[PDB]
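Asks: Before we start, here is the structure in question, set down as structure tokens.
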Amino acid sequence: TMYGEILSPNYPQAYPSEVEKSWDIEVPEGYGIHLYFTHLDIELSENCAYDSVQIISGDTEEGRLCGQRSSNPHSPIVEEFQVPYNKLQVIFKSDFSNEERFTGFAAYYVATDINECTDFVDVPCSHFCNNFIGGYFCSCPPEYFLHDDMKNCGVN
Amino acid sequence: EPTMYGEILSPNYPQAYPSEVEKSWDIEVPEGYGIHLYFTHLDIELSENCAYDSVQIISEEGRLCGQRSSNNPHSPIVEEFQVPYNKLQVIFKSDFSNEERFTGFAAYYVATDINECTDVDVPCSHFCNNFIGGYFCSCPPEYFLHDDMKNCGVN
Ligand SMILES: [Ca+2]
Ligand SMILES: [Ca+2]
Ligand SMILES: [Mg+2]
Ligand SMILES: [Mg+2]
């Protein structure tokens, strides 16, 4: 998708006790993901060991959140992540009884274009790199032609 | 028809353009996008206010002529335009004889996302969320989005 919404179970009301829920997010190849939380109302615990919302990018934990926090008066964002990959996983955990009636979280994500020409160490073209939304293409100086590898330019 | 990018080359490029010719190109990207048009090669007759040979960009966004180049190795841009519309017209004109054998131009265009949230008839009652190609509205907790997809309410 190019965008989506992720809401904790029962949101905007108190989340269920003793539950674990997972969501997988995927955008097209050629894009990264901007994930932003607009509501965070989770029981606070040391190192968020009990209730929590985790953001995973592989086997790698990108973030782990708990507690209550609000926003910047002109933006509802309370926490956000920008990742260079097109897949991400979010996991929500509620441990024991939710007696204080915490309401969970709300997050949104949007696909972001990867700039293949500038985001990395080397330019993927011998000569001119042209970034566009979803991909990129190489081009050449006048009187040059692009080889079949769609990367290198040559002359006859 | 609508494309996300493209190339525009003067007639006979990369060799000398013909004498006495006029050519036009219609650029179109999808709704929800603007256009970034950039020139990587400019070798046209020089005249004041480009009254003779010229490349005109119309939505007049600009008019170019003369000869100029860039030493930027991977992103040569001698002239560029960014328009918030999804259609543009480019017109190349060559008048009289091209005795100096000028070689014209090379340009590329790419669609750019329009951020509907920041550009000023607010499209959402509460929160606007921009994304590539569109935008969506959202609501504060305990408020629901009406079926019109723009206004939030409560029961
Ligand atoms: Ca790209
Ligand atoms: Ca948009
Ligand atoms: Mg708990
Ligand atoms: Mg002339």
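Sequence positions for chain A are given in Swiss-Prot numbering; the residues included correspond to 18-88, 90-174, in order.
This entry, so its header tells us, was determined using X-ray crystallography, 1.5 Å.
For all residues, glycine too, the Cβ spot is worked out from N, Cα and C.
Here's the feature list from Swiss-Prot:
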MUTAGEN   A:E35 to A  Does not affect association with the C1Q subcomplex
MUTAGEN   A:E60 to A  Slightly decreased association with the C1Q subcomplex
BINDING   A:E60, A:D68, A:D113  Ca(2+) 1 binding site
MUTAGEN   A:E63 to A  Does not affect association with the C1Q subcomplex
MUTAGEN   A:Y67 to A  Does not affect association with the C1Q subcomplex
MUTAGEN   A:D113 to A  Slightly decreased association with the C1Q subcomplex
BINDING   A:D131, A:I132, A:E134, A:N149, A:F150, A:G153  Ca(2+) 2 binding site
DOMAIN    A:131-172  domain 'EGF-like'
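In terms of burial and nearby residues, how do these features look in this structure?
Replies: Its Cβ taken as reference, A:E35 (mutagenesis position) is surrounded by 10 other Cβ atoms within 10 Å in the chains shown.
According to DSSP, A:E60 (mutagenesis position) sits in a coil region rather than a helix or strand. Listed in sequence order, A:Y67, A:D68, A:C83, A:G84, A:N116, A:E118, A:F120 are the same-chain residues at least 6 apart in sequence whose CB falls under 8 Å from the CB of A:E60 (mutagenesis position).
The C-beta environment of A:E63 (mutagenesis position), restricted to residues of the same chain at least 6 apart in sequence and closer than 8 Å, is empty.
When other Cβ atoms within 10 Å of the Cβ of A:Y67 (mutagenesis position) are tallied across all protein chains shown, the result is 15.
The secondary structure of A:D113 (mutagenesis position), as reduced to three states from DSSP, is coil rather than helix or strand.
The DSSP secondary structure for A:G153 (Ca(2+) 2 binding site) is strand.
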Asks: Taking A:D68, A:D113, A:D131, A:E134 as the recorded positions to compare, which has the smallest set of other Cβ atoms within 10 Å?
Replies: A:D113
Asks: Taking the mean position of the Cβ atoms of A:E60, A:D68, A:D113 as the Ca(2+) 1 site, which residues outside that list, in the same chain, have a Cβ no more than 8 Å away, listed in sequence order?
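Replies: My list of surrounding residues reads A:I59, A:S62, A:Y67, A:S69, A:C83, A:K111, A:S112, A:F114, A:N116, A:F120.
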Asks: Going by Cβ pairs closer than 8 Å, show me which of the recorded positions A:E60, A:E63, A:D131, A:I132, A:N149, A:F150 neighbour chain B.
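Replies: The answer, in sequence order, is A:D131, A:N149, A:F150.
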Asks: Those recorded positions, A:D113, A:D131, A:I132, A:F150: which ones have a Cβ sitting under 6 Å from ligand 3?
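Replies: Near the molecule: A:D113.
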Asks: Can you give me the residues near the recorded Ca(2+) 2 site, meaning same chain, not A:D131, A:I132, A:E134, A:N149, A:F150, A:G153 themselves, Cβ no more than 8 Å from the center of the site's Cβ atoms?
Replies: A:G47, A:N133, A:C135, A:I151, A:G152, A:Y154
